[PDB]
Amino acid sequence: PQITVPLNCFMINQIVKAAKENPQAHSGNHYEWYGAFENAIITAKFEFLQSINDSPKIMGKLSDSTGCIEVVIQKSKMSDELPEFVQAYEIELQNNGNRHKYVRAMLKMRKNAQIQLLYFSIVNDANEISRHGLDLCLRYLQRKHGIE
Amino acid sequence: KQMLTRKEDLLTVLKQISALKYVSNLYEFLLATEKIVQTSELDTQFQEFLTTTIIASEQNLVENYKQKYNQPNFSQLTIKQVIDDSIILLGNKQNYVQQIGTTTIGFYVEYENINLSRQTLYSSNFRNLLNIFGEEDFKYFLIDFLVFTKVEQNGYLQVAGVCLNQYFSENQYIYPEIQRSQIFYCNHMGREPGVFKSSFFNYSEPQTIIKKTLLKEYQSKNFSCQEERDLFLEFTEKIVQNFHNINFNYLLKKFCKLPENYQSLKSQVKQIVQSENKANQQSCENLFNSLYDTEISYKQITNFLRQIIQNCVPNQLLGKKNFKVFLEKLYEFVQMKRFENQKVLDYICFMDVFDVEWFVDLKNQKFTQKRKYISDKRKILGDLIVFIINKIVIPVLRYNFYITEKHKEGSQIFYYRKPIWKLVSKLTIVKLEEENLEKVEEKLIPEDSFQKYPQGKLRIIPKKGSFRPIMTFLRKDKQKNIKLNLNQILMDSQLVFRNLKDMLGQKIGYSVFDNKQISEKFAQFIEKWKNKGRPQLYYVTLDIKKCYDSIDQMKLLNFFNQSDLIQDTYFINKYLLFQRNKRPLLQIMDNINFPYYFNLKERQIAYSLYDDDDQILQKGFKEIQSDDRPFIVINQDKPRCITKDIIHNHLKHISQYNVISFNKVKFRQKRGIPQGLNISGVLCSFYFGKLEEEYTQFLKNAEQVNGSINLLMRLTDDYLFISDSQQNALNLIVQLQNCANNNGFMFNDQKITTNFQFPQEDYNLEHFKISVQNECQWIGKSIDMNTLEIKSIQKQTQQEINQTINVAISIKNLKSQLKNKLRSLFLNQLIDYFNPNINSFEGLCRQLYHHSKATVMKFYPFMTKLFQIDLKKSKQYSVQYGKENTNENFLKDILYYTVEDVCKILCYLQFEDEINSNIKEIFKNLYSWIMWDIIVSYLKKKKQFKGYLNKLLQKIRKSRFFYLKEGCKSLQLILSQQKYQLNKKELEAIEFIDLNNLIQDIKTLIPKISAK
Amino acid sequence: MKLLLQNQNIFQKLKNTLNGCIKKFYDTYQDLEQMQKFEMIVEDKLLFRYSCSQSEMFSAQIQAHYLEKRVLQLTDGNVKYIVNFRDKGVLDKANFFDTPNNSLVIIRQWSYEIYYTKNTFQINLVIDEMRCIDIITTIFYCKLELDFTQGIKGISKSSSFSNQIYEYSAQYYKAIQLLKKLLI
Amino acid sequence: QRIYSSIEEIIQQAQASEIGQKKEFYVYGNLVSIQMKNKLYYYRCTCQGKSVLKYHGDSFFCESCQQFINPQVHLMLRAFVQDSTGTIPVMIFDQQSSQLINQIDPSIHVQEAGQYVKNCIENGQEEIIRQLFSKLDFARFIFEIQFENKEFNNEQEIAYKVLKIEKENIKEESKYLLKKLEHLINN
Amino acid sequence: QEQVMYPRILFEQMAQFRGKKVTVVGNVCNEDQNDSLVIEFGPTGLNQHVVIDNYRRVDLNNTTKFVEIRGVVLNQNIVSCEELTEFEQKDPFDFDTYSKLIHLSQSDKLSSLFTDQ
Amino acid sequence: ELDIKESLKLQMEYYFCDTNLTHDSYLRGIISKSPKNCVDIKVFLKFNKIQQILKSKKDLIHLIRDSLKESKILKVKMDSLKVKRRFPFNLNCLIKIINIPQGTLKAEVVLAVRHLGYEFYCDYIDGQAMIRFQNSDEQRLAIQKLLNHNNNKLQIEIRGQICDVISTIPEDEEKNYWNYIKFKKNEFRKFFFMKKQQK
DNA sequence: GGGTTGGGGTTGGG
RNA sequence: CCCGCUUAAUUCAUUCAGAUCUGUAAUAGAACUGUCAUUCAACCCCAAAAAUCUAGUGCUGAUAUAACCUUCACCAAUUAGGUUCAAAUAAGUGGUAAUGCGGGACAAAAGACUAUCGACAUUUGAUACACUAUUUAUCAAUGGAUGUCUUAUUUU
Ligand SMILES: [Zn+2]
């Protein structure tokens, strides 16, 4: 009953694989993981992917200790600039001598479509990793016990 | 030249606005961006939707939306998801049509209010449009463009983009305002003449007390130093001390005293009050008339006020000459009308700052910067002037007199001594108790209605031989958690009744409410009369006496309950309406915006949940248009509900438990509904329509049984009947009398005005006083029985015209105010009865002649008031009209442009778009010459205008005559080219032009139009 | 919005429709033939159907729906109702904007249906026509409810917490008593 | 030590609460979507003037003190405080809104924030305010949330107001999540 | 387009694995001053030092105070470095909550979501 | 009486005759000063022989109006007091401030020095500005305030910059300045001569 | 600790 | 017309409410006190018009059968007599104001002025200070300005 849920790369891959393997579900974009969800919360390190001849779509990468996913960043059409939250990442990456860092990213995912990335903030404290893991486990248990 | 057209398109109008650089329909934009091609095939309804939809943008963005070969267009998202993505893309911006009724929470959008425009956005046509566009372009198309979708023949509905109402949008000192409105309608009386006991004159009986009571004026920021405050405090101390030595009894006896027979009037009033039996009508009329002739003249009160001010205020507080100026302006203050007021600058601009001697400047600005010193001391002089009038003059007038206006005197102001008004109030209360008002006690009324509704007040307006009570429901009770007055409580039921009002027009009676309905009825009757062959006509006019007080509450509730025209449940919608004005389109200085062409109005409507034909649920509005010009509507997100049970409870309360107050005494109505409530007008019409359809069956089938034309209309309590048969008129009189006898009401003054004469003894009509007149007069309109043409009635003297005009002029916006005032004065009533279907060419010319003669007299006081200000001292006007003759140039400019606009509107009203342009030009020149001749003739005698301005006006009039003659001369050659074929109306216009010989002069036509 | 739905006074419409249904059923079956009365009493079949008049029209927000059992949940402010709908055609005729959930609808006509089950009479409410007018995604927390899919037990619940439900439950029990008196 | 509760518990307890009840909570959450559609500030006197007499030309006069006062602007903001579990609408008063503005822009002083906002709005600079308010989206904090069950215009309603705002530090939040998960696993 | 598993382990499980593609995290040690970078586990009350050979101590940013590495363990107290990130932490890193999280992730009930099978 | 009124009217006509009014012109100025050549009776009330013909002034005004009513030279209507004809019948110490910043306007410095409140004359040259008073005593009544005694410095504020002044110009220089004033007067006289001599 | 939208302007019919 | 000064005295009346006194058939007489008001006052329905008015004209060639001008209070409607793109002398009403006292020769085309003034006086500009219908200062340019006397007798 909650559209937002925190989960990692491995769960994203497992959910997509399960949805694709058995497509006998309702005719709606919503996924099915102990309910219907649209948004996701994940903390993982971010790195740009240099695609070819893809101006409107910018491909990113979110690798983690469990796996990896592919995300797409959209940009404005009336003019050719980047979103502020990713411009900050670009300038910080330039400043710190091209060192990749973990980010706290919120991403919207729908079936039969790519995974949009909406917003992230650079994290500098390693305590966020334990916080994210504990939050993931707690929310998974809450969802399972609320289904029953 | 530019002319008003009855037919226009939205695309043409939008191209005239400089802000929008790109205007086109959706189809041509789709082809321009290569989204679709002409070889592609589409549904006919989708094609129609693409053709009719109109879009616009502030810049050209065709290149940005060009089709890209990188990736095709396939849609997998729903329309809701795309719209949500667009709204999230909007972000913090707060004024967009798609944003109405919703809020954004991060990356989530919440729908919370009813928006009736969402049905268009979430329709199948927009789904197909999304399929054509694609998500990445649809999300930005909804933002960068203004989308108008056609829902009616001429109406459009904006569903996307910035709202249209957003286009319709270092400080300077502002002087205080004289509180002249306080003087009116004071009922309180005291034992000793003077001021109220709460005034600072009576509270004092040192400097401490006066400082405490006058804190608002002692600690003003306009005082430079503490020395000025001390001097002002000493002056106020002297003022207070002097006031207690004024013998008010002697002053009232000397200037404005009671009649010599006051004791006789008091004794008569006391005897009438004490007598148990009903008082005589003639004696009471004589007593009321004698009481009303004790009014005090303006000169008497001006002398009284001057005497009070001279011996109460020191001569050196304002200056030797400023005091005299103030005293002279006091008279002009006294004689102003009801809605007229003075300004502080009317005193300041005629005073000398340096006359005041006790003013002290902390810094020597008297010689270095004289202008700053003058400004600073003017700021104090204005405060002093406001203090004198508001504290002394206004309370004395409010305490010692009752100031009000009469019934047929318009806005003229009358003063009555307080004991006289106490006698009048006693007599009026005696008269009210016998018929419709009874004293009440709060024990009877239940606490629910006591704590739910606020109460009203009673006011008395003098009439010749009687009174006219008015009940006002403005108050709201601070206690019992009431924040609205009774009308605001009954606002929604008024919307429901207004919905009921439309069906009353034709279904269940003969009721009319506005001029358009009356004009349509007259046009239909005139067409039938012309078809019949113009036979003789007979008319009867009669009216109901006290219609509001003659209503039976039980019958009204029974009619309300058993009527099927009022539904159980209603929903309320709010929307904004943009409608074309009467301004022609300029043909392409650079700043042209929407307000130049459109008028913005806020509207509300009540609709039912049934599957009605009007289908308001799909659109959200219901507008009636008299032309083909476009209009735009945008919906709002504030819905409400109202049930028939709530209206029934409101009606039951107002009928049964109406309570009003008068001099701290409560009363209650015994019969009828109160006038002064927003729902009484429709209820009266409904109630009387029921009876009149009960007793007028013979009229329904008479149009076919014996073939006789007849028309019956009733506006409120006034009846008008025009027929072809005298027997029909007699039968109508008899039937209406029977209905009045059976239903307990009666006709005013037992008078009836007809066109014929009949023996009244046969029909038991002996008590009626039949008056025979050959020319019908109804609701201020004069109707001829031979040619059947209608024109309004105008007053004949300047004094009668002046009584209904209030003059308010501000220097900031002289031009706009004066031009709009002239426009309203010409277009007030002439715009509704200038129909070519009612009057002929000569009739229209005569109507214009008389109306313009009235309007010039109406506007004359504004021109005299303008000359009291010299514009050579204002840069804003002197830079444009020079310094030598600024006022004359300003007035000439205003008059010329107003007359031109009025002539254009008249030509738009008279002719159709199919008529040849030369005829329209000739008639416009004729109307302009008529109005300019009237203006020049009226103004040629005045002394203020005698010199420079009349020459310019005469030149304008001569130029109009020459242009009219030239157009008439060239029309013959233009028509002789045979390139044009003339229809019936054009031939009629040519016949009118040639018969009056407009080629040479006007002396043939003047006798026919000037006849009175 | 919540004030808009409260001003509707749906309970009055329900009371009027129930009174009309009871009166019409009493009037139409005055023959009182014992063999016919015994024949009409069998398990699991409807005995009467009274369509509401045109004046009993209201609007509510859809909170949930169930296609397997044709059970639809409606809420307005304080009270939430659990009713049925005739078939999927009712949902298809109403042009929903996005989804049936969180949508404001107008019920054009509904009807009371009488069923005899388990030696007692059950009265249901069935929706026949619906019209969608807007989307309202706003959760309303209804303290109290009444169920039309469980008989007397589904309606009498939460009667002590509201006077209107108490009155409607009393009327419902009176109707059931009259029905079982006349038929049995 | 304090007690921390999630948004869902606050929502469930607020609904069940009778009219006239108040209670306070502590939540770990992020502020989002400050709303600017309504008026952004109001005027009050220094002596707690209940009634402020409106005049023309920026003239004012308090009634609780009876002196010519310079008008004082108080800043009020409505936003949404959302945790992972749920979202609620809240009202932010002068002190907390000034603190947030100072945090997002250190140049503006605390009590000067309302004056800065008023000057930007009246002078015709709304883009700067929009950009300033947009940078506060998804900013984590520690909130003290109070709900009141009160009746306005004879209509029952629940209003959420924020009392305190503190900077976020992940450590005790991580400890609290760990202990809640341990309690859930134990039972 | 590639699935690589980098499970998290503690100091005592390091000997239990004896060569697997894993990830470990710890505070950077500076008192020993080896040529190769040395990181430390725990609150430093108990000595647990591991060294990585691929990555040099001096090349990384001076402001860096905390790091986590992803690579296969070469030997007891030696881990190869494949991917290294830098954390500039102004606050102490809590190791008890991290240990509890690792132990709960290794539990049978919650291991399904963390790792395959 | 009637004869007295007739004699008074004859005397008034003689005094208002066109021939007599030209040589004397004593009442001609009153006629010119009238609003619309309608003089009142107050002018004739100061007469000697006219008053002696009398043998409550409204009664005298009415008598004069009756006497002049039948006449045609004068005019009388509405029983007013005024009268009119039926024809036109027309026909030591001075100081200098120093160290003025270059480019300073004259208006600024003259405004700065005029704050004292007494009239003077100023001329601005490169820096130096001569100022002269009209009477001796204003110098000593002004030097008590223009001298800031708190700082005891001959300082005046001009354009937001501190300027210096000397309390006494050299005696030879004041003689030269007086000679300059005399030269300016002489040059005005010579210019006046030239203006006279262009014709 | 907040809170329909208060006006502005004033002619002509009833 | 402008300017200076002055312009008068005892109650015409006393609602509503409270509280005294005296008389006696409900009538009345005498005296006293408090006092706008739910802190507001402000009738309603229908209909007409609506520029951010430095923005707008075929700026006007016309019909001596016409257009203007003249009247001892002002102002506005009612009659005669003249003149020709602008000019001077008239005859009956309605309505509104009307204290006393003192003053009202520069009319002017000029002359003698070497009395007066870079501190005289305009004229157009500029620069400051002001602007809701300000009564100014300085600068630049420039030429006239102020005052007295002469073409003059209170039957004025
Ligand atoms: Zn205060």
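Chain B residue numbers are taken from Swiss-Prot; in order, the displayed residues are 11-179, 216-251, 281-663, 687-1110.
Method reported for this entry: electron microscopy, 2.9 Å.
Every residue gets a Cβ built from N, Cα and C, even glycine.
According to Swiss-Prot, the protein carries these features:
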BINDING   B:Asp618, B:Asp815, B:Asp816  Mg(2+) binding site
MUTAGEN   B:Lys90 to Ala  Decreased reverse transcriptase activity
MUTAGEN   B:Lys103 to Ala  Does not affect reverse transcriptase activity
MUTAGEN   B:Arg137 to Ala  Decreased reverse transcriptase activity
MUTAGEN   B:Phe158 to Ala  Abolished reverse transcriptase activity
MUTAGEN   B:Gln168 to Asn  Decreased reverse transcriptase activity
MUTAGEN   B:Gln168 to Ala  Strongly decreased reverse transcriptase activity; strongly decreased DNA-binding
MUTAGEN   B:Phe230 to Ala  Slightly decreased transcriptase activity
MUTAGEN   B:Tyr231 to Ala  Slightly decreased transcriptase activity
MUTAGEN   B:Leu327 to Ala  Impaired assembly of telomerase holoenzyme, which can be rescued by TAP65/p65
MUTAGEN   B:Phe379 to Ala  Slightly decreased transcriptase activity
MUTAGEN   B:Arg534 to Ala  Abolished reverse transcriptase activity
MUTAGEN   B:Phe542 to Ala  Abolished reverse transcriptase activity
MUTAGEN   B:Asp618 to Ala  Abolished reverse transcriptase activity, which cannot be rescued by TAP65/p65
Top Cα neighbour of B:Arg534 (mutagenesis position) in the set of recorded positions B:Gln168, B:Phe230, B:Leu327, B:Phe379, B:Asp815:
B:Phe230
Can you tell which of the recorded positions B:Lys103, B:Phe158, B:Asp815 lies nearest to B:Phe230 (mutagenesis position) in space, using Cα positions?
B:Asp815
Spatially, and counting Cα to Cα, which of the mutagenesis positions is closest to B:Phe379 (mutagenesis position)? Options: B:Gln168, B:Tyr231, B:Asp618.
B:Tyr231
Of B:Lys90, B:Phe158, B:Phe542, i.e. the mutagenesis positions, those within 10 Å of B:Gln168 (mutagenesis position) when Cα atoms are compared:
B:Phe158
Go through B:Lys90, B:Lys103, B:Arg534, our mutagenesis positions, and report the one whose Cβ sees the most other Cβ atoms within 10 Å.
B:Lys90
Starting from the Cβ centroid of B:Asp618, B:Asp815, B:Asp816, which together make up the recorded Mg(2+) site, report each further residue of the same chain whose Cβ lies within 8 Å of that point, ordered by sequence.
B:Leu617, B:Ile619, B:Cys622, B:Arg812, B:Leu813, B:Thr814, B:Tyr817, B:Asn846
With 29 residues left out of the model, how far is B:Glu251 from B:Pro281 at the Cα, in Å?
10
Spatially speaking, which of the recorded positions B:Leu327, B:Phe542, B:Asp815 is closest to B:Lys103 (mutagenesis position)? Use C-alpha to C-alpha, please.
B:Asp815
Would you list, in sequence order, the mutagenesis positions among B:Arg137, B:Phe158, B:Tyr231, B:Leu327, B:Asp618 whose CA lies within 10 Å of the CA of B:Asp816 (Mg(2+) binding site)?
B:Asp618
Measuring Cα to Cα, how many angstrom lie between B:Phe158 (mutagenesis position) and B:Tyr231 (mutagenesis position)?
52
Which of the recorded positions B:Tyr231, B:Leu327, B:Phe542, B:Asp618, B:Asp815 has its Cα closest in space to the Cα of B:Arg137 (mutagenesis position)?
B:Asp815
Spatial reach required of the 23 unmodelled residues, as Cα distance in Å from B:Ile663 to B:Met687:
9
Check the deposited model and tell me the whole-number distance in Å separating the CA atoms of B:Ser179 and B:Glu216, where 36 residues are unmodelled.
19
Between B:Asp815 (Mg(2+) binding site) and B:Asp618 (mutagenesis position), how far is it from one CA atom to the other, in Å?
5
Which ones in the same chain are close to B:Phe542 (mutagenesis position), with CB under 8 Å and 6+ residues apart in sequence?
B:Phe363, B:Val499, B:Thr503, B:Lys506, B:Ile535, B:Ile536
So which of these recorded positions, B:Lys90, B:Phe158, B:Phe230, B:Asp618, B:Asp816, get their C-beta under 8 angstroms from chain D?
none
What's the CA to CA span in angstrom from B:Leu327 (mutagenesis position) over to B:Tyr231 (mutagenesis position)?
20
For B:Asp815 (Mg(2+) binding site), just give me the three-state DSSP call.
coil
Restricting to the same chain and to sequence separations of six or more, state which residues have a Cβ under 8 Å from that of B:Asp618 (mutagenesis position).
B:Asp815, B:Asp816, B:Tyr817, B:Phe845, B:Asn846
May I ask you to pick out the recorded positions among B:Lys90, B:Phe542, B:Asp618, B:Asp816 with a CB closer than 8 angstroms to chain C's CB atoms, ordered by sequence, or 'none' if no residue qualifies?
B:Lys90
Among all protein chains shown, how many Cβ atoms are found within 10 Å of the Cβ of B:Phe158 (mutagenesis position), not counting that one?
27
Distance from B:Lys90 (mutagenesis position) back to B:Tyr231 (mutagenesis position), taken between C-alpha atoms, in Å:
60
For B:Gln168 (mutagenesis position), the number of other Cβ atoms found within 10 Å of its own Cβ:
22
Inside 10 Å of the Cβ of B:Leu327 (mutagenesis position), count up the other Cβ atoms and send me the figure.
15
I'd like the Cβ neighbour count for B:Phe230 (mutagenesis position), meaning other Cβ atoms within 10 Å of its Cβ, all protein chains included.
14
